[PDB]
Amino acid sequence: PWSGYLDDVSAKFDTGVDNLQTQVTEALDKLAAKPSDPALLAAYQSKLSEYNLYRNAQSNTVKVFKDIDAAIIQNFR
Amino acid sequence: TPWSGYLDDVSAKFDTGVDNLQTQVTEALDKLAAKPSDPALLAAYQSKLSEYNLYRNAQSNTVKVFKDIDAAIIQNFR
Amino acid sequence: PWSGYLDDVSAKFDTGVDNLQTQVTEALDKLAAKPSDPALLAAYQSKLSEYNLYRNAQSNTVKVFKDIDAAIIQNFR
Amino acid sequence: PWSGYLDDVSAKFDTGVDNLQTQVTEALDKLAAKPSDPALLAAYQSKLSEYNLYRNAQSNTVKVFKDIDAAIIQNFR
Amino acid sequence: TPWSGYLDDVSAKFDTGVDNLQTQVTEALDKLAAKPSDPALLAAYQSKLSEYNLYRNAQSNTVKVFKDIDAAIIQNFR
Amino acid sequence: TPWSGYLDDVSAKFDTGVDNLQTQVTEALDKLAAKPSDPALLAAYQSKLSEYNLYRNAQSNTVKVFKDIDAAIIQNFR
Amino acid sequence: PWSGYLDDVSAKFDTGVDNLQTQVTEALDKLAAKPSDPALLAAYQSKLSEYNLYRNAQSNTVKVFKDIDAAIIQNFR
Amino acid sequence: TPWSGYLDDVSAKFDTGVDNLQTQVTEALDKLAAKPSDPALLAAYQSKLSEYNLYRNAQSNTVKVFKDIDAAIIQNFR
Amino acid sequence: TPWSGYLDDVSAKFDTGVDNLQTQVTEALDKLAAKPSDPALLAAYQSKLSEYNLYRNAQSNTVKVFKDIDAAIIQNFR
Amino acid sequence: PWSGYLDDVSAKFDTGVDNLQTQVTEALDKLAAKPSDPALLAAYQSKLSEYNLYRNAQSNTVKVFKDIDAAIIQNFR
Amino acid sequence: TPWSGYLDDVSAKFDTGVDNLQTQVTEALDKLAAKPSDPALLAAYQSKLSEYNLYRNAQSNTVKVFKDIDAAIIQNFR
Amino acid sequence: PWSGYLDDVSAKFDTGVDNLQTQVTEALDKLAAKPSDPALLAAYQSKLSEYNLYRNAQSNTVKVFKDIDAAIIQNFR
Amino acid sequence: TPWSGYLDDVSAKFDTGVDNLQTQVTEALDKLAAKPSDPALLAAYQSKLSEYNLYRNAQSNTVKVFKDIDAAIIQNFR
Amino acid sequence: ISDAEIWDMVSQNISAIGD
């Protein structure tokens, strides 16, 4: 089970994004159960937005630790 | 006998540096071949693919610089 | 025919589209019958966007494999 | 007799749009003939929503192939 | 007769590949100045304009990449 | 019969190692020019193009490095 | 004086925009003359919509013919 | 007399290709400065501004590519 | 007639199939300067410019290879 | 007071945006004086819309003189 | 007196080209922090930031290209 | 502790960001106390708008200050 | 006592120049992993990440150019 | 078969029932 620095960071965000995905699924189920109160819709939308925020921050970090060391090894000679 | 010189020595040093990273990329693509929307699966795919890219570029670059060093050593035999 | 490595990677993401095209066609021509409801529109939207993500991931994985083995050939001297 | 992939997709939508456009007028003139009931108003509203949602589906199903092929071109190198 | 290289060969291959795309786009523009709200007109407009966009992008990228192979292989002469 | 030296023998050996790449690229180009908007056709042609670029670049680079090796070994026999 | 391939494309729609300005101005004037009818309000929405559609279509034309060759000039090398 | 090299000649060819593009943009922007929502200049504003953008990009890319060719020729002397 | 040596012979011989390109590139540039926004015309000019670049690179590289050939052959008479 | 080319084009709209900014308040207070009519509400909204049009045109004109010469100086090397 | 060479001369000439652009940018920053809603103030911020970006990038490009010219000329003394 | 040329800018904006951090909740409390009047709604919406404006301005500043010298980084050679 | 050459002293000078950039960026990343919504926290994240980018890039470029200088000197011993 | 005419018929039938 190999895991590099990029892998370490990706799993570091994974720990949170997985539980947040479970929470947003549960929020969708709750909205299905009582699809009347708009506050439930607000909470579900906020939690989905935070889920997307987790995923996009992870994407950004894996990209920024990619371009920097690609540049480092560009000057490797 | 798989003869291995100093260039081959450092190439094998990278090869044993990562256990099965090429393999990991292969099952990453294979698992993405059927369910290309999983969060953790996509995360692992991108991370391992970028790691592989850095791995291979670093290998090529160090082989080139060892080329430069030992070619410069040899060309002074005269 | 002929098979190297890049085309094998592309064909790895061709078995899925082999039935995703049929499924998206089915979703399309069932949408045309009754698209008044948001259910069919949302299902088609999701399926088509997932196909978008599928093809984009295939494009990315065939592009990244160009650079990694373009390094060696460019760095072959 | 040219029809590319985008034109192919639009072909599956034009024949559906034409039928809705022909029937929305047949709803409107009937409504103008006898507007004393709300059921015919509801039928006309449903037909209009049918037409507009199918048109919007056509509008979005083309820009979603636009970016797929554009991303292919970006990695086409 | 005008000359045509391999780059010009592939560019002409695309140009002859599309039969009347330029004329189709021009006539779509011309009719869009008269009856724009027409569904069969406006949808065909947008579809053929996107097709023309991808055709031009494909032409430029194909000729650029073929120039890339040509430059890379020609760099190896010396 | 044509005469081919070590550089040319290597080039021909690598060319015959691959089977029908040139005609495959030409035919894929033909289908793409027929309809330059199919995602499947675009992806297939782009994969063929990238593989063909890798083929040509590797061919030229191996020829160049073998030429350098031969030049180095032949300059020192004077 | 001088006119490129974008100026003429923009001017292609200019023959209708002036007409539609004249027509909508007459629509407002005749609405001011007598407002006690929904026919003029309906024509008003029919005409302002055509105005917005002309303007947005012309903007789309100039934008797409900018992007048609912005990418070509990007890889002009 | 004003000297002009080939790259300078190409730049001047672009400047004389467009009659008054800089001036046309100048009056377009000045006219929009007092009438921001009016038609027939807003569309003219966007069209002329895009024309100027593509003009400048084309000029810069052409002079750059010709400089690249010329530098390759000069360096290839040795 | 002006003198033309072996290097001149090869440079002029590498012109028969490329007979009308310098004037072709110049007239394409003039067409572009007439209106630098036509995608068809601009794409044609880009293709011709790429062809001209590869032509210059090829002729320069082959002439310098023959430079090296003749120099290596002539340096031995001492 | 140093002034570049972008400073000149910004000052082109600076003398216009300030008049509308000080006129929007002069319309808002007048509306607060007699809110009963929808007569000058449309005038206030129109003035604010043209104010934001000044803003957005200034944004676009300062944007476009950035990327063009950024490309020029990128190809400068 | 600290000596400034040709590249330092170019950088200093660029610096003297702008009167107080660094201070202007700093003042734009702190009045923006005080209230980032004043339209004239924020537009002045945008313009000053764009000028700062273009000025710094152009100065770096000019010094680097003059360095490249110096490298090309210095390469040939031996 | 350690502070570079971008840390000082970010803290310079955080000085004003914290005020809105502590004030948006204050405005939300007043809105919750008296939900009837729309004036509190207007104040809350305007102040969250200014919050997001602070955020976007700070992001733009740090982004442009990274890109101003990244281009130099590519040409330290 | 490790042997540190001029490039090693340059790298150590970058390392000692920044106080705790490694720990700062690591802690910022951990704080995003914990809760990435605080504007100050995300702002510190962005600032630290950009500063780390500039740090590593500039350090690598300086090491590369100094190595090139030293290589030129060494080759010019002969 | 176009949409300007359907807008015209709407603007006409909204008045065809007025009188």
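Heads up, chain I uses Swiss-Prot numbers, so what you see runs 3-80.
Determined via electron microscopy, 3.9 Å.
Every residue, even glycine, has its Cβ placed from backbone N, Cα and C.
I:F16 to A appears in Swiss-Prot as a mutagenesis experiment; the accompanying note says: Can only secrete early substrates such as InvJ/ScpT, PrgJ/SctI and PrgI/SctF. Can polymerize into filaments in vitro, but not in vivo. Cannot enter cultured epithelial cells. Under DSSP, I:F16 (mutagenesis position) is assigned to coil, being neither helix nor strand in the three-state scheme. Less than 8 angstroms from the CB of I:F16 (mutagenesis position) sit I:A60, I:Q61, I:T64, each of them six or more residues away in the same chain.
Quoted from Swiss-Prot, the note attached to the mutagenesis of I:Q26 to A states: Non-invasive phenotype. When other Cβ atoms within 10 Å of the Cβ of I:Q26 (mutagenesis position) are tallied across all protein chains shown, the result is 20.
Quoted from Swiss-Prot, the note on the mutagenesis of I:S49 to A is: Exhibits constitutive secretion of substrates. Retains the ability to display SipD/SctA at the tip of the needle filament. Every protein chain considered, the tally of other Cβ atoms within 10 Å of the Cβ of I:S49 (mutagenesis position) stands at 26. According to its DSSP assignment, I:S49 (mutagenesis position) is helical.
For I:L56 (mutagenesis position), other Cβ atoms within 10 Å of its Cβ number 19. The mutagenesis experiment I:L56 to A is recorded by Swiss-Prot, whose note states: Exhibits constitutive secretion of substrates. Does not display SipD/SctA at the tip of the needle filament. Is non-invasive. Can polymerize into filaments in vitro.
Cβ neighbours within 10 Å of I:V65 (mutagenesis position), excluding its own Cβ and spanning all shown chains: 15. Listed in Swiss-Prot as a mutagenesis experiment, I:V65 to A is described as follows: Can only secrete early substrates such as InvJ/ScpT, PrgJ/SctI and PrgI/SctF. Does not yield assembled filaments in vitro. Cannot enter cultured epithelial cells.
Counting only same-chain residues six or more apart in sequence, none has a Cβ lying under 8 angstroms from the Cβ of I:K66 (mutagenesis position). Under the heading of mutagenesis, Swiss-Prot lists I:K66 to E and annotates it as follows: Can secrete only early substrates. Can assemble needle filaments in vitro, but shows a filament assembly defect in vivo. Can invade cultured epithelial cells.
Experimental mutagenesis at this site is recorded by Swiss-Prot as I:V67 to A, annotated: Shows a specific deficiency in the secretion of the translocase SipB/SctE. Shows fully assembled needle complexes. Is able to invade cultured epithelial cells. I:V67 (mutagenesis position): 13 other CB atoms within 10 A of its CB, across all protein chains.
Looking at Swiss-Prot, you'll find the mutagenesis I:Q77 to A noted as follows: Shows a specific deficiency in the secretion of the translocase SipB/SctE. Shows fully assembled needle complexes. Is able to invade cultured epithelial cells. DSSP gives I:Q77 (mutagenesis position) a coil state; it is part of no helix or strand.
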I:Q77 (mutagenesis position) has how many other Cβ neighbours within 10 Å of its own Cβ?
8
Given the mutagenesis positions I:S49, I:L56, I:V65, I:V67, I:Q77, which one's Cα is the least distant from that of I:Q26 (mutagenesis position)?
I:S49
For the C-alpha pair, I'd like the distance in angstrom between I:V67 (mutagenesis position) and I:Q77 (mutagenesis position), rounded off.
15
